[PDB]
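Peer 1: Mind having a look at this structure? Questions to follow.
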Amino acid sequence: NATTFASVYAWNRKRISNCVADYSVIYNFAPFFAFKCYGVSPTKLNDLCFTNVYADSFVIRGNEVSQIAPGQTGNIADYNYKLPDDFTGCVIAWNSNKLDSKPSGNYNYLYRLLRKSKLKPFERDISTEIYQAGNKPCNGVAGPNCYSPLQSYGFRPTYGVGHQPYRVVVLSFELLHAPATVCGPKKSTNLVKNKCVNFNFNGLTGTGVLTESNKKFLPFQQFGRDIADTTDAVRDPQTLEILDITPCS
Amino acid sequence: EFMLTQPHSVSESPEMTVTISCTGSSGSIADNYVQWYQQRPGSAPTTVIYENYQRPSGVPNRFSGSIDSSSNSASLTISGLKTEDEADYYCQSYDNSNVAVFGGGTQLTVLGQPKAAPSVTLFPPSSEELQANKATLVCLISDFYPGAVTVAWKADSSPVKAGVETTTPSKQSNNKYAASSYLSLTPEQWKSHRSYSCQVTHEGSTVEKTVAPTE
Amino acid sequence: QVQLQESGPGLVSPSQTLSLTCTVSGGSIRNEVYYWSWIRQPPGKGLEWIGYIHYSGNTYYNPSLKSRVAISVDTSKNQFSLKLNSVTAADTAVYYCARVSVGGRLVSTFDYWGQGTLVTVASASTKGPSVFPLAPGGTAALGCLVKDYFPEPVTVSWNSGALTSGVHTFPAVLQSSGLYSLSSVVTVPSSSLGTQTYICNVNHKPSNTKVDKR
Amino acid sequence: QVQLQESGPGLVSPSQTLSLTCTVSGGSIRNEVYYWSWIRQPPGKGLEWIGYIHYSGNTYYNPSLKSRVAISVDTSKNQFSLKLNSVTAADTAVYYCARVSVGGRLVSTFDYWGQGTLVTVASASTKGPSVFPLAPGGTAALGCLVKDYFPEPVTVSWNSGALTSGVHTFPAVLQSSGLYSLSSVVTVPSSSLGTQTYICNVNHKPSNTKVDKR
Ligand SMILES: *[C@@H]1O[C@H](CO)[C@@H](O)[C@H](O)[C@H]1NC(C)=O
């Protein structure tokens, strides 16, 4: 929902952590031109859990969407944004011609034409150093054997669909070493007391009758056990109340 | 805003070089591609010229467009015009704000059409309509070359006092004209007279039918 | 070949919301042309651009008709509709839907057009269709007459479209009473006047009322 | 899929030891095909089989080249090298590495091959080439000239490896002084000559020199 996205050579990245990863709210936007996922499945993405999510946001020119993919090669892929060979995530792209275009030409977006070497995975390089095509120096201005590093996009509303500005958001889901923290929503049916039902409070799988009791736990304690290492009571994570766990009959 | 101006009507002899021009007023023509479309009466427009120099398949080689940035205008020159190309033409462009604008239109006319006589035809009201307490005469004109053909009605003694309708002639499939006329009256007045006639005005001639309601 | 089919109520009361539906046949709107526009043309006047819609939600409208034109699309039914609120007598025009090719460098190439339809913006004294037969050398002419109908768009047919030789049509006209009239005849030999009775199958499109008469 | 990639210098002095290294991607050489061979082809001539090596060290060489060809394998890097000592001027050929599907019934099925690299055997040792671009109906054309270089393999990319539609290359020819010349052009629209500069990208592999000019 951002009002302005950065250029492809200066793509801005945001870190997502310590929250409920509800990916279903993404579908409320415009129909996505590309929703290719690698490794992960968009159908059950909310079921899995990850550690950190890198949201790479940038705008490219139409057909350049096919260049953002693990193992691709091109102008943008080698000098503006390079994905790793084992990327695990989804690439979301949609058209934004009605926003990132102006009749006089929206030259606010630029891209790096070339560099001396290819970019590393997730590497960012912003600079105004004039490229030295020849052995002669290129100080001051770009002479005959010199060229500017950045080039500007046109992004006029009259261009074809292959040249329209497309906002692309790349999400990363690699778990490096840390335990996962963003799993998403896990809603379920409400409580049912005075009847033997199966319970799974925070992973405590079992079967028993839930009933209220005066055994108020400590503010940091979650469940209780007896001398036989058997779970006797547990708190409701929705509304904090101690409920005993006893076999029905 | 990018408005385009076209001449409303144009005509030229067949097998000659004809050029249809369309000028811009509030924009640069070189910013977008100008397209030309041929639309015959009673049919949808068909793409003739696209990308300002490309012509699709099926279109004859006589059609050819041109772009003039100095006069900010476009011209569609034709080589060897004929009767099969007699239709309307429009120049379509795009404004700088992705707004498409169509031209004012250009009525092409072929003067080298063969001369022909009008096929006047008159139909009297049938008994099924007379039983419905009404009557309507249908006069039909077709196959006539001049487009200024008017209609007239006579009761063999004086013009008919009943209501008279007049239709504007239009082109047929074979580049000829066709028209029609109508007259409505009561069945009692229709059956109480000797004859009614539909007079058609033609260049140097006139044709009438004089259908008699007496059975 | 790709064919389009306009649809919608042929008669709309003034100050109401106009609605027309265009059906796309021959594929789906994902990668074909990426654009589908509407074009109207007043009777005897030039064309007029309305606006196109993209399957990703991008919409463009005419500056003169921004607040009145509303365009929507449905990828599941492969149909896009045009809406016009607060219509008046000035909106009398034949509406067409067409595809716009954007695969090139710029938007262009209105390659295919629909069949088109006219919308009556009048509802005063609305009446249904009415027909009356017309009485008729080696050949003779005769046909069927349609009158007393208020809506302008009407369709004609002969022998259910089987062997329609000699069929000719004539332009309609609005009578002084406020109703239109249409005439369609067919050229047949004089021997077929009393044998092999031909049937005219005109149809009132705004009401789908089929009438068959000799 | 599993593919091969040749590597090594393309210009070797006479009477020296030819060294080339083939790189396998994905499939390590322990159980895949059990055999990987080298094949060289002189310019405009037939294929000359050199020899294959097994993963357990079972080497095989060509009878005509037994006294000079030495093949080794390195399973730790999934790379196998080819050595050719006492090279001659007639040894000018393009070397390729390919695998053999011996895992079947008998030795057959040369299914996958590499891209190959041209190896020239001469004592010229000329440096990188000098490049000169060629600045520019409805369509136009422009190119970039490459001359003054003895080793042939060079890159002819355009627009940093983008918009390859209309790119054409021409064979090289040796000048009287002993240098090659190269030319390659691309078809571009005449109206787009003002923007979207079509940069030509060249790289001299024997010296790793890259020049980019408009
Ligand atoms: C968020 O998206 C809606 C459309 O889905 C848009 O109307 C709104 O302006 C966006 N928010 C911002 C801050 O631009």
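Numbers here mean position along the shown chain, with the first residue as 1.
Method reported for this entry: electron microscopy, 3.0 Å.
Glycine too: its Cβ is placed from the backbone N, Cα and C atoms.
Feature list, courtesy of Swiss-Prot:
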VARIANT   A:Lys102 to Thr (Swiss-Prot position 444)  In strain: Omicron/BQ.1.1
VARIANT   A:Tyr111 to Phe (Swiss-Prot position 453)  In strain: B.1.1.298
MUTAGEN   A:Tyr111 to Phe (Swiss-Prot position 453)  Decreased HLA binding to NF9 epitope. Increased binding affinity to human ACE2
MUTAGEN   A:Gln151 to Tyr (Swiss-Prot position 493)  Reduced host ACE2-binding affinity in vitro
VARIANT   A:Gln151 to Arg (Swiss-Prot position 493)  In strain: Omicron/BA.1, Omicron/BA.2, Omicron/BA.2.12.1
VARIANT   A:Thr205 to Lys (Swiss-Prot position 547)  In strain: Omicron/BA.1
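Give me the structural setting of these features: burial, nearby parts and distances.
Peer 2: Shown in sequence order, A:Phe155, A:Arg156, A:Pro157 are the residues of the chain, 6+ apart in sequence, with a C-beta less than 8 angstroms from the C-beta of A:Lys102 (variant position).
In sequence order, A:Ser7, A:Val8, A:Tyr9, A:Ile60, A:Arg61, A:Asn75, A:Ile76, A:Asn80, A:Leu150, A:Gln151, A:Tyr153 are the residues near A:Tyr111 (variant position), counting only same-chain partners six or more apart with C-beta under 8 A.
Taken residue by residue with DSSP, A:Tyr111 (variant position) is part of a strand.
If you draw a 10 Å sphere around the CB of A:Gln151 (mutagenesis position), it holds 17 other CB atoms from the protein chains shown.
Within the same chain, the residues at least 6 positions away from A:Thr205 (variant position) whose Cβ sits under 8 Å from its Cβ are A:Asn198, A:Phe199, listed in sequence order.
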Peer 1: Near ligand 1, which of the variant positions A:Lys102, A:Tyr111, A:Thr205 have CB less than 6 Å from any of its atoms?
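Peer 2: The variant positions passing the 6 Å Cβ test: none.
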Peer 1: Sequence order please: the recorded positions A:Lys102, A:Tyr111, A:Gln151 that have their Cβ under 8 Å from a chain B Cβ, otherwise just none.
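Peer 2: Cβ contacts with B: none found.
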Peer 1: Which of the three DSSP states, helix, strand or coil, fits A:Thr205 (variant position)?
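Peer 2: Note: A:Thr205 (variant position) is in a strand by DSSP.
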